[PDB]
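Worksheet: the structure to be examined is printed underneath.
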Amino acid sequence: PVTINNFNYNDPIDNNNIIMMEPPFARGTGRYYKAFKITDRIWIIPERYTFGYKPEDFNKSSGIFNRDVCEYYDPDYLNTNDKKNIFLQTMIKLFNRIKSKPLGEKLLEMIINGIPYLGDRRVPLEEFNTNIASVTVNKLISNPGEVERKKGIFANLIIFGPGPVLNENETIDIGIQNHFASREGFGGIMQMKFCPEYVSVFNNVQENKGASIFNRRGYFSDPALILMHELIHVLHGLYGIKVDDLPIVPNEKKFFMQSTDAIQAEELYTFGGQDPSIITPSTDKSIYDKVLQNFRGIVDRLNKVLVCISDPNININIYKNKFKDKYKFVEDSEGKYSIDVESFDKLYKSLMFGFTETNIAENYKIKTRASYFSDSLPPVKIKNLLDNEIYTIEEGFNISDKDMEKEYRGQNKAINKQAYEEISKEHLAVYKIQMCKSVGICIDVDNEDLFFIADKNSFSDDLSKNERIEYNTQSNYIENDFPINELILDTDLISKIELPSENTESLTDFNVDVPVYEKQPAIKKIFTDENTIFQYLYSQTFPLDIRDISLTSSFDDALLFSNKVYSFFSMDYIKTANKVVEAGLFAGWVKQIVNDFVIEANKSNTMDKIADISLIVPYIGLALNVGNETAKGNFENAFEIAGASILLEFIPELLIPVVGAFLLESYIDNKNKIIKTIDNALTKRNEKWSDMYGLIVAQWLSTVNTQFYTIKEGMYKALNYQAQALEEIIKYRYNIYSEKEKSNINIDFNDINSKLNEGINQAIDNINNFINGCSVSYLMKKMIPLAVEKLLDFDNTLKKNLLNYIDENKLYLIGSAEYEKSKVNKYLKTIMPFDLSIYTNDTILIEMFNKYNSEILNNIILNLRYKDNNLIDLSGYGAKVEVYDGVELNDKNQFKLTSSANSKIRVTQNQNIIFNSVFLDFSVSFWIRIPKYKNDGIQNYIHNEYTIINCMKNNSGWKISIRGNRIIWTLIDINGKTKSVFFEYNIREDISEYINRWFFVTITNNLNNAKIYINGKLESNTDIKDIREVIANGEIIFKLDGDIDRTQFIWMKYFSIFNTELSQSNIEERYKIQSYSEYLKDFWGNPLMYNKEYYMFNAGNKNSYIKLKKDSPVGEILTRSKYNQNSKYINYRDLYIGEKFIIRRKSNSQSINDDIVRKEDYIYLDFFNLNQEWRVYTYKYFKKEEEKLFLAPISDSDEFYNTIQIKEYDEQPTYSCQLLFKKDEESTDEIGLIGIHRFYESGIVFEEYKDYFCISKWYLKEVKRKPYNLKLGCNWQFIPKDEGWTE
Ligand SMILES: [Zn+2]
C-alpha cells in the first residue's frame, strides 16, 4: 500500500521528511527550496519552476512558448505562504485520489520502487556511483544563512509548481554529457512542473457538449488524470525506457499545414487509445529492441558490480536484490542474473501499453480527449479542489450524490458551472498564422485550426531491408495492448523487496545540462491569394461593433462588406432571411425563417442512390471550398466523379516500400533444418504483409483522417456561424420595433435557439457519418491497393526464390521437394485480407470500418458510367476504359455495340483488389436491349451464338454471350472446366415483355451456385461446385464477336461488378433504384417524348388497337394482325398499327419541337387523320359511368374537355402510364381515366359486342388498390417505330 504524508507549509524543517533541498538544475549554487516528502522517494516543492526561464517571461507577452497551446500566464500564482500551502494540500488530495483505486495505487507503487540505477553510461560495469546528478540530490542541514553542512539523498520524483505557462504541465529528465540515463535503461531522478487548478478543456467532434451551441460547450479535465498522465512519463523515465526513435513530424511545406513539435512514440504510447496505431509496427519493434538492448546492459552490470566508491555505507546485496526485482531479471541458484523473455515482454507491455491515459481514464470513469491529435480549447480554473462539494477523492467531479456521475456530467461545462471559472482572454496567448492577400486584407487563423499532415519522413522504411531465414527464425509482433484487468490483479507486479534507505553521501559532482527556453512570435505572416477553408469560414463572420447584417450567396461581397455575411444555404433561404416585415407579421416571419434554417440544414441527409452513393451532404463544398475548389460547379456531381479525394486539402505522398529480399540459408544433409527454413520463410512473409498494412494505417490516421477531422470541425463552425448570423438578424429586426409593439409580438427566443440548435445537431450527425465514410473510402481505395501491389510483387519474387531453393535442395529433401513445392504455391496463393481491428482496438475507428463493410455499395469494383461523352469507371478503383469509335453513347447512359470492328470497349481492371477470395464470390449487373429477329433470318438467329462481353486471362474467366433469344453466362476455371447458366425468353408470344425492350440482368456467383436474375426475379441456377479457381480480374472486352448479321447490335446500360454475391433483396432494390425516373417511358423503355409519333398499346387488351371509325367521331377497338409466314419458331402481333398518335404539351408556347414527358404533366393527346392533326376529347356532360371519347379536328368547344393529365399510379417499375381528365388543372374534380369499354349493338342486320376508346370513372378507385393491377384497361403504352423491331 502507499502512505501519503500530511503536513502544513509552515511545519518545521526536520531534515527528514521536511527539508531544504538543492534542486538538480541549480548546479549546486544559488538558494535551496523547502521540500516536502509526500511519499517515499517523492517530493513536492510548492514554488514556480524557474529553471531555464527568464523572469519577465512569466508575464503574458506578444510571444508564446508552444505553438499549439492556449497559454495562460499569471506571475502571482504561488507568491505567498498560504498559496504554497494550498498547493501542498491539493497535491496531497490528488495523490489520495490516485491511490483510491488499485490501478492508480499500483502506478504509485511502481514509481516509488523504480529507483534509479546507481550510475549511468559513464560508470564502470563493476561499480555503483551515487555521485552524479541523476542519482543523488542534496539537503542542507546547517542553520539558515550558511551552507556549512549538507547531506545527500536518493530520490525518484520532484514535483514543482508551474513554469511561465500554468497549463503546460511537463515531465523532465536529467541529461549529463549529452546523454539521458532515463533513456538508456538506468533511470534517473525525474522532475515535473505541475498546476492543479488551471486545467485543459476538450470537446468531442463525434459527440455533443450538452447539445447546446448557445451555451458553453466542451468538458474540463480532472486534474488527477492530468497528473497521472505525467506520472506515466515519470514511470517511463524511472525504468530507463523513455527512449527516442523515429518521430512523427508534420509536413510544413504548404500554408494550410499545421506546425508543431516532432512527436515521439513515447508520447502517443503514454496517451493510449488510437494513437499507438500512428506508430508503425516497424517502429514499435525498433523501440522494443532498444529497450531490451538497454536492459541487457543492466543485467550485465548486476553480474559484474563489486563496489560503490562514492558511498562506503551502500550494501551491495540490498541493491542487487532491488534492481533484480525492478527489471524482473531471473537469478539462478548461484546468483547469476539473466533476462527472461517472458517476464521482460510482460513488464515492457505493462509500462508502455498498460499504464496509459486512455486506460486510466476508463478505469476512474473520467472523460478525456479522444486523441493527441484533436483541437485544444482555452483552459479554465477550478474554483476549489479542496471543497468536497465540488471535488472528492473518490469520484472527482462526477459525484453521484449530485447526479454528476452519469455521462461525466460533473466535467460538462454546460452543466457543472459552479465548479469552474472562465479565464480572462487578456491573459491568454495563442500562436496564429496571419494569411494576407497580395494587395491589403489579412485573416488571423489559430495554428490549431490548420491541417496536421505528417510528413513522409515520419515513417520507417525498415520493410525494404533484407531478411535472413534460418531454421531458428521466428515471427516478430508487438501487441500495442495489455489486459488492464490482469494488471490490476497481478500478484507479483508490485515489489515486496526492501526499498533501500535514502540517506547517502553528499553530491559533489554537479555536472548537468539545463534546458534553456525562449518565447517565439505569436503571429506569423504569410502571403496567399487562395480562398480555401479559412477564408470561407471567415466570410461567415461579422465584427462585434456591427449589428445590422444581411446574408449573401456571394463569397466575394461577403469578404468586402462588413455588413454582408456569406451563406451556403439556398437562394430562397437567403432572400427570406433579409426580409423586412411589419410588427404584426414578425412572429410569422420568425417561424418561417427558423423552419427554413432547419430544412436547409436537414439537406445533409440527401441520398444519391442512382449514382450508388447512399449519403451526400451537398452543401459542404459551398460551406468551406476545401480541397479541389469544391465550391465551384455542382458538388454532388464532382463527388460522383472523384469521390472522397476531392475534399482533401492535400494528397499525401505515401511510403510504400519495395519489400526486401529473403536470404534462405541451406543446411546440407539436414532434412529438418531445411523444411523449417521454408516454413519460417512463409510465416515471415505474413509478417511483411501485416507490417505493411500497419504502415498504411499509421499514414492514413496521421495524414488523411486528420484532414477529415479538420473538415468536420469546419462544418460544425460553419453551421454555428449560420445560426449566429440568423440570430443576429432576428434580434436586430425585433429591436427596431417600439416597446408597445414588442409587447404584442409573440416570440420565444429560447424556443427559437432550441430549434436552430437541434437542426444543427441533426446535421452534424449526418456530416460526421458522411466524412467518416469518405475517410475509410480513401484508405480502402486509394491506399490499401497501392500496398497490395507491392506485396503481391514481393510474393512473386519470394515464390521463385523458394521454389529454386527447393530445387537446389532436391537431393537433401528427396521425395518431398514436390510436396513443399506446392506448399509454397498454396500458401502464397491465399493473400492476407486487411482488417483494421488487427492494428487498433479503438471503438470509434472499428465501428467506422465495420459500418463501411456493412454497405453493399462499397463492394462495387467496377461501375461504368457516362461523363462528358465518354464512359469511365466510377467505382473509385481507377480501371482504365478505352471506348473505341464504333460505340455510340448518349447522356441516358446507354451505349450501342454494332457489327463494326471498332464498336468495342476495352477495360483493364485494377489487379490489386481482393477478387480471388479463393472460392468464387462476385456479381455482375446491367440493363440490356436486344433487337427482334429478322423474319427472313430466323434460322441464323436461333443458331449463331455470339459473345458480347468477354473477360479471360490464362484461358480462364467469365463471358456473357447471346444465341438468338437466349442470354448466356459462362465460367471457365484454370483447368478448362466449363459451366453455364442461361435465360431464354419466348419468341412465340403475341406481346413479349423482353424483345427489343430494356430489361435488368443480374448474375451472382458463390462457391455453390451461379444464378441469373431478370428484373429482380430469380430465373435460372446452375450448380458450380465442381468449378475450381476462376481468374476474373482479366481484361474485359465489350464487343459483338461471332457469326453475326451486319444489322446485329445490342444496347447496354449501367454495367457494374460487385466483389460479393448480391442477395435477392439487394437485386430487387437495385432494380427499383435504376428504374426510377421523373419521366414516363415508351413501350421500349426509353423516355416518353412530346411531338413524337406513337402507336398505342393497352396492357389490359394486349391484342387490341385503336382506329378512327369510318362513319363516327369515335375510336373503335380492333384486333391486331399477326405474323403471317410459315416459320414454326416465331409468332407475334403487329405493333405498328392503328392511328398514329402524338403527345403535345399544354403549357408554355415554346413552339412544337420535342421534349420529355413527365409525370403529372398536362397534355393534349392527338393523332393524324391523313394530312390533318385531330384530337381526343371528352364530352363534358355525360352522366353514365363511362362514355365513348370524341375524336375530331383541333378546336376549342365549351362542350368538351380537351386537357389530359398523364399519370403513374403504379409504385413498382412499369412502362405503362395512365391518362386522366380533370375538370381543370386547379380543381380536384376527376372526370375519369382513358380506357376501353365493351358495348352491345343490335342492328337490323348485325348483332354483336364492340369495344370502344373510352373514359370511365370506374378506374379511379381501381388504380388505388394494392398491389397495382397491371391488367387494368386504363394502362397504356406508347410505341414508336424502332430499328430494333421490324414486321
Ligand atoms: Zn505527455
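To match Swiss-Prot, the residue numbers of chain A are left as they are there, and the shown ones run 2-440, 444-1291.
Here the Cβ of each residue, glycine as well, is placed from N, Cα and C on the backbone.
Swiss-Prot has this to say about the protein:
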type	residues	note
BINDING	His230, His234, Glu268	Zn(2+) binding site
ACT_SITE	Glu231	active site
BINDING	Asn1025, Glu1189, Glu1190	ganglioside GT1b (d18:1(4E)) binding site
MUTAGEN	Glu1189 to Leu	Decreased toxicity, heavy chain has decreased binding to synaptosomes and to GT1b
MUTAGEN	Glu1191 to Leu	Increased binding of heavy chain to host SYT1, no effect on binding to SYT2 independent of gangliosides
MUTAGEN	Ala1196 to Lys	Greatly decreased binding of heavy chain to host SYT2, whole toxin about 1000-fold less toxic
MUTAGEN	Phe1204 to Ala	Greatly decreased binding of heavy chain to host SYT2, whole toxin about 30-fold less toxic
BINDING	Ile1240, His1241	D-galactose binding site
MUTAGEN	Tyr1263 to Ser	Greatly decreased toxicity, heavy chain has decreased binding to synaptosomes and dramatic decrease in GT1b binding
Q. Relative to ligand 1, which of the recorded positions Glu268, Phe1204, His1241 have a Cβ found under 6 Å from one of its atoms?
A. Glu268
Q) How big is the Cα-to-Cα gap, in Å, between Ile1240 (D-galactose binding site) and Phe1204 (mutagenesis position)? A) 19
Q: Restricting to the same chain and to sequence separations of six or more, state which residues have a Cβ under 8 Å from that of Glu1189 (mutagenesis position).
A: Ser1260, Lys1261, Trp1262
Q. Counting Cβ atoms within 10 Å across all protein chains shown, which of the binding-site residues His230, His1241 comes out on top?
A. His230
Q) When DSSP states are folded down to helix, strand and coil, where does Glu268 (Zn(2+) binding site) land? A) helix
(Q) Using a 10 Å radius around its CB, how many other CB atoms surround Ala1196 (mutagenesis position)? (A) 15
(Q) Measuring Cα to Cα across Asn1025, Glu1189, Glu1190, which the record gives as the ganglioside GT1b (d18:1(4E)) binders, how far apart are the two most distant ones in Å? (A) 49
Q.
According to DSSP, does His230 (Zn(2+) binding site) sit in a helix, a strand, or coil?
A. helix
Q.
What is the set of residues, excluding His230, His234, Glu268, whose C-beta falls within 8 angstroms of the centroid of the C-beta atoms at the Zn(2+) site?
A. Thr172, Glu231, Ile233, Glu267, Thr271, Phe272, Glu358
Q.
I want to verify one value. Collapsing DSSP to three states, which class is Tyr1263 (mutagenesis position)?
A. helix
(Q) Can you give me the Cα-Cα distance between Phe1204 (mutagenesis position) and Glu1190 (ganglioside GT1b (d18:1(4E)) binding site) in Å, rounded to a whole number? (A) 15
Q: Please report the end-to-end Cα distance in Å across the unmodelled region of 3 residues, from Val440 to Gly444, as a whole number.
A: 4
Q. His234 (Zn(2+) binding site): which of the recorded positions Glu1190, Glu1191, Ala1196, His1241, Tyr1263 is the nearest Cα neighbour?
A. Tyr1263
Q) According to DSSP, does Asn1025 (ganglioside GT1b (d18:1(4E)) binding site) fall in a helix, a strand, or coil? A) strand
(Q) Rank aside, I only need the closest one: which of the recorded positions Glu231, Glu268, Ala1196 has its C-alpha nearest to that of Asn1025 (ganglioside GT1b (d18:1(4E)) binding site)? (A) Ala1196
Q. Tell me, which recorded positions from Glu268, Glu1191, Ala1196, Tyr1263 are within 10 Å of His1241 (D-galactose binding site) if we use the C-alpha atoms?
A. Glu1191
Q: Rounded to the nearest Å, what's the C-alpha distance separating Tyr1263 (mutagenesis position) and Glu1190 (ganglioside GT1b (d18:1(4E)) binding site)? Just drop the number here, would you?
A: 10
**Q.** Those residues of the chain, 6+ apart, with a Cβ under 8 Å from that of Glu1190 (ganglioside GT1b (d18:1(4E)) binding site)
**A.** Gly1236, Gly1239, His1241, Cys1258, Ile1259, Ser1260, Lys1261, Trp1262
